[PDB]
Amino acid sequence: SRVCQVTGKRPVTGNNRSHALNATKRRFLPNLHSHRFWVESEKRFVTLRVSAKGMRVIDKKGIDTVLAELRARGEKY
Amino acid sequence: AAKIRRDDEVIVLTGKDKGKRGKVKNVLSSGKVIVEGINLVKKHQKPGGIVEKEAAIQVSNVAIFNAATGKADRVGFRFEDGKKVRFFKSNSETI
Amino acid sequence: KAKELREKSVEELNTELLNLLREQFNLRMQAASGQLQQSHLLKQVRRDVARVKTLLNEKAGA
Amino acid sequence: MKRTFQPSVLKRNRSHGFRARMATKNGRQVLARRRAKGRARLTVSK
Amino acid sequence: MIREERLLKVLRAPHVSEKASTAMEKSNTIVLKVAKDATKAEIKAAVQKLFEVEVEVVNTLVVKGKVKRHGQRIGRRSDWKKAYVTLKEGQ
RNA sequence: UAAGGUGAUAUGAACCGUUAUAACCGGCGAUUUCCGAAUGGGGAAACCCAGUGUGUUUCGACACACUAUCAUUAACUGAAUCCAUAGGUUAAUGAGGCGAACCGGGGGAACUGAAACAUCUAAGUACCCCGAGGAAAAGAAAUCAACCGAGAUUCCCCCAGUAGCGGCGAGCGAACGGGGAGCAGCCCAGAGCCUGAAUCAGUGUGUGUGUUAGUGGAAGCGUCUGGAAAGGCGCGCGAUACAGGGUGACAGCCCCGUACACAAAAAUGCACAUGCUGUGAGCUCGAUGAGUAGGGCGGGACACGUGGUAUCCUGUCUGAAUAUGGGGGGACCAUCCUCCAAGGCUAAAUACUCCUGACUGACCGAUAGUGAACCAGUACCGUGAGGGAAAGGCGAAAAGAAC
RNA sequence: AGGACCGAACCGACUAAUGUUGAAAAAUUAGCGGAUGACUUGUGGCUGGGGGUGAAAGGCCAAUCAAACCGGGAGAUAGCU
RNA sequence: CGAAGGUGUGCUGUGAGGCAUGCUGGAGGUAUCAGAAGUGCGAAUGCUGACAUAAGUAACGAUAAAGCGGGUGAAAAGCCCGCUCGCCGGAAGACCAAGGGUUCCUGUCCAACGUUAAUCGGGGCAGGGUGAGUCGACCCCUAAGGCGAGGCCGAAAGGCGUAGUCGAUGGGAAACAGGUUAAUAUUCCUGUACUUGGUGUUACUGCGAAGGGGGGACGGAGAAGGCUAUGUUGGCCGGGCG
RNA sequence: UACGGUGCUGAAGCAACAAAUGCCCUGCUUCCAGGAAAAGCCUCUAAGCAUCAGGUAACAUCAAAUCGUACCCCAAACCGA
Ligand SMILES: [K+]
Ligand SMILES: [K+]
Ligand SMILES: [K+]
Ligand SMILES: [K+]
Ligand SMILES: [K+]
Ligand SMILES: [K+]
Ligand SMILES: [K+]
Ligand SMILES: [K+]
Ligand SMILES: [K+]
Ligand SMILES: [K+]
Ligand SMILES: [K+]
Ligand SMILES: [K+]
Ligand SMILES: [K+]
Ligand SMILES: [K+]
Ligand SMILES: [K+]
Ligand SMILES: [K+]
Ligand SMILES: [K+]
Ligand SMILES: [K+]
Ligand SMILES: [K+]
Ligand SMILES: [Mg+2]
Ligand SMILES: [Mg+2]
Ligand SMILES: [Mg+2]
Ligand SMILES: [Mg+2]
Ligand SMILES: [Mg+2]
Ligand SMILES: [Mg+2]
Ligand SMILES: [Mg+2]
Ligand SMILES: [Mg+2]
Ligand SMILES: [Mg+2]
Ligand SMILES: [Mg+2]
Ligand SMILES: [Mg+2]
Ligand SMILES: [Mg+2]
Ligand SMILES: [Mg+2]
Ligand SMILES: [Mg+2]
Ligand SMILES: [Mg+2]
Ligand SMILES: [Mg+2]
Ligand SMILES: [Mg+2]
Ligand SMILES: [Mg+2]
Ligand SMILES: [Mg+2]
Ligand SMILES: [Mg+2]
Ligand SMILES: [Mg+2]
Ligand SMILES: [Mg+2]
Ligand SMILES: [Mg+2]
Ligand SMILES: [Mg+2]
Ligand SMILES: [Mg+2]
Ligand SMILES: [Mg+2]
Ligand SMILES: [Mg+2]
Ligand SMILES: [Mg+2]
Ligand SMILES: [Mg+2]
Ligand SMILES: [Mg+2]
Ligand SMILES: [Mg+2]
Ligand SMILES: [Mg+2]
Ligand SMILES: [Mg+2]
Ligand SMILES: [Mg+2]
Ligand SMILES: [Mg+2]
Ligand SMILES: [Mg+2]
Ligand SMILES: [Mg+2]
Ligand SMILES: [Mg+2]
Ligand SMILES: [Mg+2]
Ligand SMILES: [Mg+2]
Ligand SMILES: [Mg+2]
Ligand SMILES: [Mg+2]
Ligand SMILES: [Mg+2]
Ligand SMILES: [Mg+2]
Ligand SMILES: [Mg+2]
Ligand SMILES: [Mg+2]
Ligand SMILES: [Mg+2]
Ligand SMILES: [Mg+2]
Ligand SMILES: [Mg+2]
Ligand SMILES: [Mg+2]
Ligand SMILES: [Mg+2]
Ligand SMILES: [Mg+2]
Ligand SMILES: [Mg+2]
C-alpha cells in the first residue's frame, strides 16, 4: 500500500473544491519513492519505500536510528 | 415430601364420593391418586364390556384419615431419630 | 455395581468387558430372531459395558 | 419451450454450495445472516 | 488383525425375507444386517469368529431408508447395510 | 432428596425401587462420532486420499498419536559472495473462528429540505471496513479566566434557540459562567544516596459472607343450593403468613406456596487477614520530548460556509527558540495575565443487553400481541441473495360412546 | 473443390388458419429457409449492473431491462387523486 | 336460585342510546363519581377470512377407435382374462446419461388425489427389493479455468500471481456366454476367462530420478478396397394336408 | 397345473448371395484455415547403493477396499404451478 515506511504517511481523503464550491471527494497521496539507503554498519543497501519527508527524517536522525525504530514497530525491511 | 402416600387410608373431602373412605392404591405425578372403591367410572371397553374402574382424584380432595379421632386430618413433618416422619396436626401424633 | 467392579485389575475388567460384549451380541441376535422375551436385559448389559469402560478409564487416569 | 431452470447438481454446488459460500467474506456473511435468521437449511448443499 | 470388540459390533441381525430364505436354500448364503461402516473383511472375520463357519465371500449393499409420514409429519428411516455372506460348501 | 420410577406425542411391553447405588435435583469428573476456524493434503460441508512414528499381528492386516498457516523467540543449518546476510529445518509460545447492542478508528451516499437548483441541507446519518473491552474513549492544563480567580477527564440540569454561522436563504447553532453526579492522581526521558521497605499484580492457606441442590413452615367445621362448593347462611380459628397458583363454581385455615426460621460433601465469586514470587518507597541533585512549534500551498475540523478569522489536524514544500526560552488570551501589535506542546499510564460518575433470576404494568388477548400461543424462520415461493404463511379452546374427569 | 445444388435428421421462423378465461404466459396444423458451415450440439468454464455481452434490434444479462434482482437509507418526496 | 356473549319481545328518552324480560349460554360482570384512550366505519380499484353471482353454464387437454364374452365386485364403458378391431414402428419400440428419488415388486385399502366411475393407479398403508478385482465413481493424469506458501500491488475489505494444488466435457489395468428373482444382475449361479499389485521360493542379473529422450499425440474433406453386423434365398430338421 | 406357471426331454443347427453410416482406418489421398495437455507406458543415465538392495523370468500364495447399482428417462417420474 502507499505507506511511508519511516513516517507512516498514507493516502488521506479530502475535497476538490471548484470556484462554485462544488465538493468532490479526492485523495492526497504521499510523495513516495523506493530508495536504496547505504547502511554502513551492515555494509549493505536497504531499500525502503519512503516519502520525501521520510528521507529528510533519515538525513536528520540517521539510517541506523530509523531502522532501529522500524524493527521496534514490527516494520519489515 | 408427599403428605399422601400409597397405602394410606384417606377420606374424600370433595366431589360425588365426599365422606367415603379408602386406601390409596397409586399416586400419579400429576397430583392425583387412585383410591380403592372411590371415583368409579363406567368404561365402554372395546373387545369387551362396560367395566367399572377407579378414576384418579385430585390429591387435595382427600385427607389422611385419623383412625383415633375418626375424621379427616392434616399432615405435618417432624424429625424423629434423625428421620423425617409424618404426624397428624390434630393430636401431634406420628403417622 | 461400580464398587464391586472397582476391586478388579485392568486385566479382570478387560475380560469382564469382553464377556459383556459377547452377551450384548447374543441378546441382540435373540431380539432380532423374535425370541428375546426379556427386553430389559438389553439396557442392563449396555449400562454395564459403560460402567466397565468408565472404571478402565479411571484406572488409566484423568 | 426451454425454461430457465436447467438443473445440474455440480453447477448448483459450485455456484451456491457451502464451500462456495465459505470461500469469500460476503459468502460468509450470507451464512451468518441465515444462521441469525435460524434457517434449517443454510445452503443448497443439504 | 481385527479386534474382537470390533467384530462383536459389526453384525446387527439376521435379515428375514423370502429372498434371504431362498439364498440360504439354493446358494448356502446367509443375509445379515451389518453396521453401516462394516467392510467385507470385517464381516467375514466376524461371521467366522462368532458363528464358527467358513466364509467363501461377502457381498454387500447399502439399503437407503424410506421416506414415511406419521400423521402429516415427514420422516425418513435410516440407511442400513446388508451383507450376503456365502458360506463354504460343507457349512 | 425419595416412595415411587424407566423424557414427549403415547399407550403398552419388559422391568427397576420402597430406608437407601430406583428415579429425580445440584457440585465435581468420565465419555463426547462426523462436518464446521477445521488445522496432514484435497473437496461439490458432514466426504475422498496420505505421510511419519510407536505398539500389536493369527502375515490377511490392526490400533493409537502426530503432521495446517502466520507471528515471535531459540537452536541448528546455510546462497549468489570472502566474512556474512537472505534462505532452510526443528522446538517453544501465541494467534486464527463465532457473537444482539454499546465503544474507538478507516472510508462514506442519496432520496430529501431549500416550495426549481448548483453553495448549503439531509449528515459524518445509512452503509462498508478494521480493532477493543466489560465497558470503551477521555484524562491530570503549552486549560480557562480577566487583573478577581478557577484547577485532570466523563456524565446530567442550566446558560440559550442566546452569541454567532448562513445563496445572512432553507437551515445550522456554541462558549464563558452557574447548579449537580463522581472524584485521584502518577510514571519515564538518570544518576547518586540509602537500600529494596511502598503500592499494585501473581500464586498459596486461613477468615467470614454469598452463589450453584435443599429443610421446616400456622389455622375449619356444620348446614343450603348444586353434577361438583371454595359460593350463601351459621358458628370457630391462624396471621411477622390475606404475595401468588391449583383444586368439579369465588378457599387465610384442602393442596403447593407465602412471612419467618434454617441448610452444603463439592466447586466457585467476593471482602478481609496472613505467607510467598516479582514490582521496587523515600531523599538530595539533575534533566525537561525537533523534522517538532511556526510558515507557504491544498484540503479538512472547530456552532464559525475564508470571512477582518484566532485555534486544531495534515497531503505537499519548508523550518525555530529550546526556560536568559516557548504556547495561549478569536485578525494584528504593545502591555499584562496565564500555562509549559512535540513521551506515557490512570478508578469512579457515563453507554449498552445476545443471555440468567426475580418482580411489575389504566400493555395485547388468536385478523391483536413476536413473523411464530400450535414441531415457524416451518410449509411454501425463488438459481440465489432472499421472501415467508395459515393454523389456539370436548369435558371436572376420557367417564372418548360396550352392545 | 465449394460460407456449391436438391433434400431428411438437426438448426431456424416467411405466410395463413386455429388458439387468445389457450393443450401452450408465444404453441399447433399446412406450407416455408439453412442443412460441410461465418454450421449445429453436450459437459464444464469466464465476463456483473452505468457494469457485462451485442454480425447493433437499445437486443440480451433466469417468463424482469433506456440501467437486473435482493436487502437496506425508507414511513424518500407526492402544492396530486 | 345463572355473569358476559348470542337471539327475541315489551317499555322508554330530542338523539347517540337506556331499562326490563323469554329463550340460548354456562362464569363471569360491575353501579356511582372521577381518570386514561389502539374509543365508534359503508365507501379508500382499502386489508384478511367466509360466502354469493354468472350456472349446474363453459370445459373434461390432440378426431389412434373401438366391439363383445367371461371374471371379480355393493357397483364394471374404463380393472383382470379372452377373441376381434384400430394406432406407432429412425417410434408412440429398446438401452442410458442428465435430472428426479422409492415412483420399482407384492399384499391390502378407495376418504382425499386421478378433470367421470373405479374393484384400477405413479394415490393411502404395510412388507419386500438394488449383491461387482473386471460396469461406473473414487483413483493416477492433465484442458479451459479456479485457488494459491512466499511474492508484487492496493485506505481497509481486497487484487494479481510464483512454487504448487485443484479442476472433465479428454488420456490411463482387466469378463464373457448361458441360467435364474414377484422385483438385481457383465454384480447371484453354471461354464469358460482375464488384469494389476503384495509376499514366498528358484534362478539369473546393474539397479537406480523431482532429470534426458521416445511414446502417448490428435484437423477438414474425399476415395477405394478388404470385411463384419445384418438380411435374403436354398439346403437341412420338425410339424402340416386345410 | 394352485389355468398363474413350473417340471422333464430335445431334431436340424449348413451353404450361397447381398450388404452398412459399423470395423480395417489414430489408415490412405488431398487441402489450408495447419489441427490439446499431462500421466500411465518404453528407454537412458545422475546422485546413491554395491557377494546389499533393486532388476528380470517362472512357479506358488495372498489381495483388489469403498461408494453407485431399484425405477422413470423425448417422459404421467426430468424442465414447464
Ligand atoms: K442533494
Ligand atoms: K420543493
Ligand atoms: K359451605
Ligand atoms: K381440593
Ligand atoms: K387459594
Ligand atoms: K509543518
Ligand atoms: K508568556
Ligand atoms: K402473522
Ligand atoms: K444499474
Ligand atoms: K342472557
Ligand atoms: K367503575
Ligand atoms: K370496502
Ligand atoms: K350455481
Ligand atoms: K362414470
Ligand atoms: K470397483
Ligand atoms: K474410494
Ligand atoms: K381350403
Ligand atoms: K442394477
Ligand atoms: K438417467
Ligand atoms: Mg462374487
Ligand atoms: Mg457394491
Ligand atoms: Mg483444509
Ligand atoms: Mg483435514
Ligand atoms: Mg480476535
Ligand atoms: Mg428542492
Ligand atoms: Mg481506557
Ligand atoms: Mg494569579
Ligand atoms: Mg418443605
Ligand atoms: Mg403450610
Ligand atoms: Mg363452570
Ligand atoms: Mg515539555
Ligand atoms: Mg500552536
Ligand atoms: Mg503545521
Ligand atoms: Mg497561521
Ligand atoms: Mg493552512
Ligand atoms: Mg479549511
Ligand atoms: Mg495568538
Ligand atoms: Mg398472529
Ligand atoms: Mg375467537
Ligand atoms: Mg450450401
Ligand atoms: Mg433467432
Ligand atoms: Mg411447421
Ligand atoms: Mg438456397
Ligand atoms: Mg437444402
Ligand atoms: Mg431506435
Ligand atoms: Mg428475459
Ligand atoms: Mg438510473
Ligand atoms: Mg431518510
Ligand atoms: Mg411512502
Ligand atoms: Mg380506531
Ligand atoms: Mg364492515
Ligand atoms: Mg363515508
Ligand atoms: Mg367467484
Ligand atoms: Mg348462459
Ligand atoms: Mg350451451
Ligand atoms: Mg359442452
Ligand atoms: Mg382425454
Ligand atoms: Mg365387458
Ligand atoms: Mg363406491
Ligand atoms: Mg375407454
Ligand atoms: Mg384386452
Ligand atoms: Mg410413496
Ligand atoms: Mg407399479
Ligand atoms: Mg373420482
Ligand atoms: Mg403406490
Ligand atoms: Mg490468484
Ligand atoms: Mg490433480
Ligand atoms: Mg470424463
Ligand atoms: Mg428391472
Ligand atoms: Mg455375415
Ligand atoms: Mg454420415
Ligand atoms: Mg437397472
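Heads up, header says this was done by electron microscopy, 1.7 Å.
Keep in mind that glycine also has a Cβ here, set from the backbone N, Cα and C atoms.
Database features, via Swiss-Prot:
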MUTAGEN   E:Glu18 to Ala  Binds normally to ribosomes; strongly reduces trigger factor binding
MUTAGEN   E:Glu18 to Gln  Strongly reduces trigger factor binding
MUTAGEN   E:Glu52 to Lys  No effect on trigger factor binding
**Fill in**
Rounded to a whole number of Å, the separation of the Cα atoms of E:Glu52 (mutagenesis position) and E:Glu18 (mutagenesis position) comes to 25
**Prompt:** Does DSSP give E:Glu52 (mutagenesis position) helix, strand or coil?
**Reply:** coil
